[PDB]
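A.B. asks: Could you have a look at this structure, given as C-alpha cells, before my questions?
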Amino acid sequence: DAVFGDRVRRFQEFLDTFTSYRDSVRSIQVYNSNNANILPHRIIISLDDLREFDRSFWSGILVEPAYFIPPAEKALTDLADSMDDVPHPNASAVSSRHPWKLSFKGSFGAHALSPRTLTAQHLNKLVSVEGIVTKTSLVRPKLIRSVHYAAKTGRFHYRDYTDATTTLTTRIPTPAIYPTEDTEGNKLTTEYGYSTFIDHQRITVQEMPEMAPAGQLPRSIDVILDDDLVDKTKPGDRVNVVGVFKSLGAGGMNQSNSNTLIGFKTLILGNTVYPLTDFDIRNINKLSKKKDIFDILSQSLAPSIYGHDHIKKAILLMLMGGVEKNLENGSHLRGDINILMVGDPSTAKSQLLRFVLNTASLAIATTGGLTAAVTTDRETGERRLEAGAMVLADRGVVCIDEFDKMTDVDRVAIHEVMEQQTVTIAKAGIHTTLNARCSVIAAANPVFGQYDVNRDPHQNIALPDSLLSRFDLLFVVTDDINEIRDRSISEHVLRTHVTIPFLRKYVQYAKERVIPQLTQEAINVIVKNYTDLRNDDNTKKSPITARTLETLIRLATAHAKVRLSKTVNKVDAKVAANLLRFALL
Amino acid sequence: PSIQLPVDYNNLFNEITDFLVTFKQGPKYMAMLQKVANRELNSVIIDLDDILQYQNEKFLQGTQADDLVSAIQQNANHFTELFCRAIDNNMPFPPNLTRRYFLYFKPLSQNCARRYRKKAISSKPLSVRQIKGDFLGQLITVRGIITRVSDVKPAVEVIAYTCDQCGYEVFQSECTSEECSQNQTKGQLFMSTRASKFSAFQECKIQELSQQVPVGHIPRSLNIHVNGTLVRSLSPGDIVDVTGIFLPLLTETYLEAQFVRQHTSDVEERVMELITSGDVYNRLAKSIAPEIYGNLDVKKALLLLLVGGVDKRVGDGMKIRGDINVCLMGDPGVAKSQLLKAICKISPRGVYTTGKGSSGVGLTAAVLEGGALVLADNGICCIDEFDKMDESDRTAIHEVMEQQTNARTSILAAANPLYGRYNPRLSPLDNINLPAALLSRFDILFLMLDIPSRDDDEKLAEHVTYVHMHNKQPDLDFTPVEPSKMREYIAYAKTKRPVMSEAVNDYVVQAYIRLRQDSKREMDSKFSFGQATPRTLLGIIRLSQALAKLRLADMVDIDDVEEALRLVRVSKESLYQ
Ligand SMILES: [Zn+2]
C-alpha cells in the first residue's frame, strides 16, 4: 500500500540524515569489490538515534515490527542496490540480489526481558531477552527466490516465496514447490546457479539460574536465526538476543478443537546477537617491590578464615602458576599447580573454597559430565558433545567439593588431566584430544568424620596414591580447640547472631606479562634440597619423588610472578623449599 | 513472472556439439562415442579440463567463446541432459525413457586452472562444513573420508506397464494409451518389472577429518549418492576426493557423485649423513627423549621395539609374531609416563592408553567400533598403570599378546607397584598384580627402582633442573636426531630383512644352552625375574633380527646376538639394587 512506501522513504531519510550509517555501508561495498570472503549485508541501528529522528517510527519497531521493519528492510536494500552500479559481469545477477538486514542497539526501554518475564503481553513486539543457549538445531538452507528458464519461450522466469517466520506481516502463504511450468504452461528449465537460498537455524534460550527462584520449573523460549546468524553460537553460551516475539499456528481455533489445554505456540524472530588501567598496573608493579606484599596479599585472601597463612599463600601461588616449556623433540612441560585439602567436613574447607570460587575469574565448581566425553541430542535426533568442567577450566581453576565422593570413572579421566593437561577422548565413532590446562583445588573428608591426625589420608580417606601424588600441595585442618583462640573467631560469628577488586587486577597482570625463567641461583638450592629430602628417611606426608622437584620449580616460578620478575632468584627457591617442608610435615 | 539472465543455451549447445566434433584426442570424445557405438562401453566421462582446453584454444585463436565450464558449474543439473541430448543425436517412445547409458563430468584440475590463469573454486578440496546453500545445483569437489556405505538397492527411474486391451507399453492402474483413451473399454495395467528401468543405487556418506574440524566442534557429514557404473567406487573408511552435484521451505541436501579418487634419494642423503656421523645404534637411543634421565639400556629396548622384529609365516598357517613387547615397572613420581608419551608420539601408528579401558569399549569392539588395540594395528600401544586394568580388559590383552588380532601391536606397558612402593625383598610377581602368564609373554622386563641415593639423584636432579632452565638437555655435546629422521630411518629399517647365517646359528644355540643351564640357579635362588625358557631363545632371535635390521644389515652377525644377550642380562641388574 501507499503507507508501506511512505515508511520506506522515511527510513531512507534516516539513512541520509545520519550519514554515519550509509558510509559504513559504502565501506562494506568497497571491501566487497576488492575481494572479487564477503562481509554481511547487515548494519546495527541505534534506537536512540531513531528515537530522536522519528519517535513513531522508533516506537514502530518496538511496538509494531510487522508494519515498520519490512519498510525499513526494503529502504536499506534499496539504498545498497542503488549506491553502486555493480559492474561485475556475472556476480551482479546473483550476489547483488541479497537483501540487507537490520540490527538494533541502544536503549531498549521496557523491552529488556528474560524468558521468565516474557509473557503474552509482549507478543508482536521487538524485545531484547537475556538467557543461556541450551541447545542449537541443525542448519538447513531455505528457499527464498526461485529462478527458472522457459526454454520454449526463450526467456527466463522467477518466483518468490513467503513464510510465516520470515514475513513479520501475515502475508498469504506460498506452500508451492519450485515451479515446473509457468503461466505459459511450458516446462521450465531449472536454474539452480541463479536461485537464492538462505540458511536457517533454531536455538533455545533459557533464563539464567542466577535469578531463578526455587520451587518452579525454568522458563525457556525459542529464537530463530538466519543467514549470518545461523552458526554464531554454541550451547551453554550466555546471550542477549533482540528479536520479534511472535506467535504461530492456532490454539485449536479451526473446526471444533475446543480443548482447554491447547495454547498458542510462540517464539522470537531474533535478528541481533550479543554473546556474553595503567594507574592500576603501575600500582601493581610498585606494590610488588615491598617485602611484605607476599604476606599482605596472603591476608586479603580468605578474610573469613583466621590463620591458615600457608594455605592462603598456597592459593596465591596456585593462581600465579608456573611456566610451561616446549622442546625440540616435541615435548611440553606442565607449569600449573594443584592443591588438596583434607580433614573434618565442616571445618573451614567449604569456607576457603567459597572465597576462591567467588574470587577467581575462571573458577568452576565441581562435586561428586565433567569428562566432556558424552553427547546430547537435538529435538530431531542429531547429537553434539557437551563440554566438561575440566575442559572448560583451561587456563583457569577447578573448585572441587566432596572430592572423596567422585567416581572411579572421574579418577581415571583426571589422571591425564592433572599430569598431561589433556583429555584423550576415545569413544564409539568419536576420537579427539582436548587441552585441560587447569589448576585444581579440592577438599576431602574422612569417612568417620573425625580425622586421625596420626595417619596419612591414604588410610583416613583411602584414595589411590597415584591420584594423590598428582596434587602439588596438601593441607590437613581440624578444629583442635583452644578455647580462648576459638572464642576470638567465634565472636565474629556471634556478631551475626589490598582490595580484592585491585587484587584480582594484581593477579591478572602478573600472570599476563611475567614469564619467569630459571637462574643459577635456584639450581643449587633445588638439587641440594631434593637430595636432602631423599636423604631424610623419616616419615612424611608423602615420599620424595621427582614430582616434588617439579613442584619446587612450579612454586618458585609462582613466587617470581608475585615479585613480577622474569627471572627466578634464590629467595624464590628458599620460600618454596620451606613451604614444601611444611606441607610434608 | 518472466525475467532475463545473460545465460544463452543456444551458444553453449552449439559449442558443446562443436567441442564434441572438433576437440582432438581424431576427436577424443567421438572416439569414445565410437566405442559406445561399437557397444564396447556403457558410460561416458566428460572431462572439464578438455572443455577448458578448448575454450582457451578458442580464446587463443580469437574465435567466439563462452565460459561453458562455469555454466556447467552453476547449473550441472540441466547440462547433464544437454550432453546426453548432444550424444543422443551425434553418437555413431521418448528417447529419455529408454536410455541405458550413463554420463558423468570429471572436475577441473587446479594445475590446469592456474595454467590458464583462472580459479577453479568448485574443484577446490573444500570440506562439507564449508558448503553453503549457494552450492545447491553446483558441481563441486569434496575432500573427506567415507564413514558409511549402504548395499546395492533397486532404483526404478521409469515404471513400465503393459495393457491387455491394446498391447502398448505404458511408462510412468488404467491404460493411458491413445487406443484405450478413445475406446470405451480400458485394459487394466500390471507391473512389467522386466521392462521397468532399473538403476544401480547405493547410499554413501562423507565426513570431515579431524584436521578439518574447528575448535571443539563435531565433524559434520554429507550425503553422497552414487548411480550407474560409478557404484562400488566408494567403501567405508576411504579418504577420498569426490566431485558431484550438490543438490537439495527448508530443504535437505545431498550430493550425486560424478568422479571418485583415493588419496628415495631425498631421504637417502640424510641417511648418508647419519652414516657419516656414525654411532647409529647409540645415537638413536641417545636421541630418544633427551629430557628423560639416562636409561640408555632401557631406551635401547625402545629403539628395537620401535624397529620391531621380523615376522615369519612358517607354513600350514602357523605364525611367529614380528612384534616386541617391553614392560616398564617402577615406582610412581619418576615421570616414567613421559617415555610412553615420547614413544607413542614418535611412532606413526601409536595409541596411548591409561589404566582401565575407556568406558569398557576401549578394548575389543562395540556395536563394530574397534578399541585401542584394533586402532594400533601394525603399530604400537602404550599403556600406563597396566596392573589396574579389569579382568576383561586384561583378557583381551592376552589374546592380542598371543594372536595379534586385527590388532598387530607392539605393547609397551608401565605400571606402579601394587603396594604403592616397591619391596625388592619380594618377588616381582608379589609386588605387582600381573601374574606370570602375561609377564612371560614379554621380551624385555626392565624394572625401575626409585632408590634414594645421593650419588645418582644428584645427577638426575641436575639433569632435570637443566631441562626446565634450558630448552635442551645439559648434554649439549650430543646432537639428537629429529623425530622425523628417526621415524624415516625406522621406516627405512622396516624395509630390510636380515637372515641368520650358520655361524650365528650355532652361536645362538650355544649361548642359549649356556644361559639356560646357569639360569636354573637363578630361579633356584628365587631372586630372578624368570627361568630361561624358549622365550629367551626366540626373544634373542627377534632382538637379533631387530638389531641386524637396525644396522640395515642383510644378514645377522654375532655382535647383535651378544648385544641382545647383554641387554637381557642387564635387565636383571635392577633386581639387585
Ligand atoms: Zn491399453
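The first residue you see is number 1, and the count goes up from there.
If you're wondering, the header gives electron microscopy, 3.4 Å.
Just so it is clear, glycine is given a Cβ too, placed from its N, Cα and C backbone atoms.
Copying in the features that Swiss-Prot gives for the protein in this structure:
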BINDING   B:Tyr293, B:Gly333, B:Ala335, B:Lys336, B:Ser337, B:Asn416  ATP 1 binding site
MUTAGEN   B:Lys336 to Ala (Swiss-Prot position 466)  Loss of MCM2-7 complex helicase activity
BINDING   B:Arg441, B:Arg535  ATP 2 binding site
A.B. asks: Max Cα-Cα distance in Å among B:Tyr293, B:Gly333, B:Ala335, B:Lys336, B:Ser337, B:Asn416, the residues listed as binding ATP 1?
C.D. replies: 18
A.B. asks: So among the binding-site residues B:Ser337, B:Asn416, who's got the most Cβ atoms within 10 Å?
C.D. replies: B:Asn416
A.B. asks: Taking CB atoms only, which of the recorded positions B:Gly333, B:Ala335, B:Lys336, B:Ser337, B:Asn416, B:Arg535 fall under 8 A from chain A?
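C.D. replies: Correct list, in sequence order: B:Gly333, B:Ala335, B:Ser337, B:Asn416.
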A.B. asks: Quick one: among the recorded positions B:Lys336, B:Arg441, B:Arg535, which has the most Cβ atoms sitting within 10 Å of its own Cβ?
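C.D. replies: Ranked by Cβ atoms within 10 Å, first place goes to B:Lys336.
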A.B. asks: Can you tell me the three-state DSSP label for B:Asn416 (ATP 1 binding site)?
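C.D. replies: Where B:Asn416 (ATP 1 binding site) sits, the three-state DSSP reduction gives coil.
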A.B. asks: What Cα-Cα separation, expressed in whole Å, is found between B:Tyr293 (ATP 1 binding site) and B:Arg535 (ATP 2 binding site)?
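C.D. replies: Counting only the Cα atoms, the answer is 29 Å.
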A.B. asks: So of all those recorded positions, B:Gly333, B:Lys336, B:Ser337, B:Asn416, which one's Cα sits nearest to B:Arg441 (ATP 2 binding site)?
C.D. replies: B:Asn416
A.B. asks: For B:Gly333 (ATP 1 binding site), what is the tally of other C-beta atoms lying within 10 angstroms of its C-beta?
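C.D. replies: Result for B:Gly333 (ATP 1 binding site): 21 neighbouring Cβ atoms inside 10 Å.
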A.B. asks: Compute the C-alpha separation of B:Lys336 (mutagenesis position) from B:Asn416 (ATP 1 binding site), stating it in Å without decimals.
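C.D. replies: Per the Cα atoms, B:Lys336 (mutagenesis position) and B:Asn416 (ATP 1 binding site) stand 10 Å apart.
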A.B. asks: Tell me the Cβ contacts of B:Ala335 (ATP 1 binding site) under 8 Å, same chain only and six or more apart in sequence, or just say none.
C.D. replies: B:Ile292
A.B. asks: CB neighbours of B:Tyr293 (ATP 1 binding site) within 10 A?
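C.D. replies: Result for B:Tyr293 (ATP 1 binding site): 21 other Cβ atoms within 10 Å.
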A.B. asks: May I ask for the distance between B:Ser337 (ATP 1 binding site) and B:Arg535 (ATP 2 binding site), taken between their Cα atoms and rounded to an integer number of Å?
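C.D. replies: Per the Cα atoms, B:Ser337 (ATP 1 binding site) and B:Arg535 (ATP 2 binding site) stand 27 Å apart.
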A.B. asks: Provide, as an integer number of angstrom, the distance between the C-alpha atoms of B:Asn416 (ATP 1 binding site) and B:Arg535 (ATP 2 binding site).
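C.D. replies: Computed Cα spacing between B:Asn416 (ATP 1 binding site) and B:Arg535 (ATP 2 binding site) is 25 Å.
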A.B. asks: Quick check: in three-state DSSP terms, what is B:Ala335 (ATP 1 binding site)?
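C.D. replies: Where B:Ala335 (ATP 1 binding site) sits, the three-state DSSP reduction gives coil.
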A.B. asks: What Cα-Cα separation, expressed in whole Å, is found between B:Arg535 (ATP 2 binding site) and B:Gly333 (ATP 1 binding site)?
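C.D. replies: With distance taken Cα to Cα, B:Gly333 (ATP 1 binding site) is 32 Å from B:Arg535 (ATP 2 binding site).
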A.B. asks: For B:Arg535 (ATP 2 binding site), what is the secondary structure state per DSSP, taken as helix, strand or coil?
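C.D. replies: In three-state terms, B:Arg535 (ATP 2 binding site) counts as helix.
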